[PDB]
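Enquirer: Got a structure for you, questions after.
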Amino acid sequence: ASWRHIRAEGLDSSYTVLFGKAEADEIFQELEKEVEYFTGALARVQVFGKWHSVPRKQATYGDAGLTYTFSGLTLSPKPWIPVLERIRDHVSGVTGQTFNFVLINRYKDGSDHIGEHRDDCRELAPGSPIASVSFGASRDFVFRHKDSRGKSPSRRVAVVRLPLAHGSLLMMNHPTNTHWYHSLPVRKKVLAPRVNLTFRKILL
DNA sequence: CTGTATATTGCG
DNA sequence: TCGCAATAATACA
Ligand SMILES: [Mg+2]
């Protein structure tokens, strides 16, 4: 397989296209048909002392007993469904890595987005890679170094930007998530939905 | 002079 | 349209 390697100080990621257009279309269609997203109380987070409905849709699937907590919200995983098992298994065969959990974020259009954060969970296994699989509209994905944020930053490490295309895989390897914040910024010109799956290895 | 951390507002 | 510092109120260590 041919990878585009994304390297910088404390940044170690790789990008590849897994599926051609026809297959990625079929997978996207099946995801749209089958994935059940959280609503209501399970779609609200607390950040900086205020509660917000998330500006997107979220779903969690994976092995029994696991939980996923961030920003005052705890999500329980739904049992695996065939479309998700298909992708999980393909990623595993391509990378040599295993996953027991997937977070699904759906961005209805360019106005849907996700703010800056690190995936520095306690429930995430130490040094475990994260596999980010994208379907639908291409969206720009942004890495920012932790020491380069704020009015008076410690460092001036350049922002790393990557478009994530339909049918693509972004592998985020250790120690990417200790040093770098990532986000999916608003892109007003994007009119079409995007579904992103982040496969992870969660501790019970 | 000085603790660390975290969705939209309010600019530019 | 885009980017980004400041910060909704606490919760730590
Ligand atoms: Mg993340």
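Residue 1 is the first one shown; counting continues down the chain.
Determined via X-ray crystallography, 2.0 Å.
Quick reminder: no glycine exception, Cβ is built from N, Cα and C everywhere.
Quoted from Swiss-Prot for the published mutagenesis A:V47 to A (Swiss-Prot position 101): Decreases activity toward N1-methyladenine adduct in ssDNA. Has no effect on lesion repair in dsDNA. Among the features that Swiss-Prot reports, substrate binding site is placed at A:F48, A:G49, A:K50, A:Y68, A:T69, A:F70, A:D120. For A:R56 to A (Swiss-Prot position 110), Swiss-Prot lists a mutagenesis experiment annotated as follows: Loss of activity toward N1-methyladenine adduct in either ssDNA or dsDNA. In Swiss-Prot, a mutagenesis experiment is listed as A:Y68 to A (Swiss-Prot position 122), annotated with the note Decreases activity toward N1-methyladenine adduct in either ssDNA or dsDNA. While the structure shown retains the original residue, Swiss-Prot records the mutagenesis experiment A:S71 to A (Swiss-Prot position 125) with this note: Strong decrease of activity toward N1-methyladenine adduct in ssDNA. Has no effect on lesion repair in dsDNA. Per Swiss-Prot, 2-oxoglutarate binding site is recorded for A:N105, A:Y107, A:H117, A:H182, A:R194, A:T198, A:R200. As annotated by Swiss-Prot, Fe cation binding site applies to A:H117, A:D119, A:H182, with the evidence given as experimental evidence. Here the residue is the original one, but Swiss-Prot notes a mutagenesis experiment at this spot, A:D119 to A (Swiss-Prot position 173): Loss of activity associated with decreased rDNA transcription. In Swiss-Prot, a mutagenesis experiment is listed as A:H182 to A (Swiss-Prot position 236), annotated with the note Decreases activity.
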Enquirer: What is the maximum Cα to Cα distance, in Å and rounded to a whole number, among the residues A:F48, A:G49, A:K50, A:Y68, A:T69, A:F70, A:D120 annotated as binding substrate?
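Expert: Pairwise Cα check on A:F48, A:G49, A:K50, A:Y68, A:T69, A:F70, A:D120 gives a maximum of 22 Å.
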Enquirer: Measuring Cα to Cα, how many angstrom lie between A:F70 (substrate binding site) and A:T198 (2-oxoglutarate binding site)?
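Expert: Rounded to a whole number, the Cα-Cα distance is 15 Å.
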Enquirer: For the recorded Fe cation site, whose residues are A:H117, A:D119, A:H182, find every other residue on that chain with a C-beta no more than 8 angstroms from the centre of their C-beta atoms, and list them by sequence position.
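Expert: Sorted by sequence, the hits are A:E116, A:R118, A:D120, A:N177, A:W180, A:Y181, A:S183.
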Enquirer: Of the recorded positions A:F48, A:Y68, A:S71, A:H182, which one sits closest to A:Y107 (2-oxoglutarate binding site) when you measure Cα to Cα?
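Expert: Given the candidates A:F48, A:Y68, A:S71, A:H182, the nearest one is A:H182.
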Enquirer: Just how many other Cβ atoms lie inside 10 Å of the Cβ on A:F48 (substrate binding site)?
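Expert: Its Cβ has 6 other Cβ atoms within 10 Å.
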Enquirer: Hey, what's the Cβ neighbour count for A:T69 (substrate binding site) at 10 Å?
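Expert: So the number of other Cβ atoms within 10 Å of A:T69 (substrate binding site) is 11.
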Enquirer: Using a Cβ cut-off under 8 Å and a sequence separation of 6 or more, which residues in the same chain sit near A:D120 (substrate binding site)?
Expert: A:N177, A:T178
Enquirer: Which recorded positions from the list A:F48, A:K50, A:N105, A:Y107, A:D119 come close to ligand 1, meaning a Cβ under 6 Å from one of its atoms?
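Expert: Checking each Cβ against ligand 1, the ones under 6 Å are A:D119.
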Enquirer: Out of these recorded positions, A:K50, A:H117, A:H182, A:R194, A:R200, which one has the fewest other C-beta atoms within 10 Å of its own C-beta?
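Expert: Looking at the recorded positions A:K50, A:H117, A:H182, A:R194, A:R200, the Cβ with the fewest others within 10 Å is that of A:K50.
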Enquirer: I'd like to confirm something. Which of the binding-site residues, A:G49, A:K50, A:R194, A:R200, has a Cα closest to the Cα of A:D119 (mutagenesis position)?
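Expert: So, spelling it out, the nearest of the binding-site residues is A:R200.
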Enquirer: Near A:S71 (mutagenesis position), which residues of its own chain have a C-beta under 8 A away, given they sit six or more steps off in sequence?
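Expert: Listed in sequence order: A:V45, A:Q46, A:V47.
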Enquirer: Closest to A:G49 (substrate binding site): which of the recorded positions A:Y68, A:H117, A:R194, A:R200, going by Cα position?
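Expert: With Cα distances computed to A:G49 (substrate binding site), the winner among A:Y68, A:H117, A:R194, A:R200 is A:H117.
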Enquirer: List nothing but the one residue from A:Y68, A:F70, A:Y107 whose Cβ has the fewest other Cβ atoms within 10 Å; the candidates are the recorded positions.
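Expert: Lowest Cβ count within 10 Å among the recorded positions (A:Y68, A:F70, A:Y107) is A:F70.
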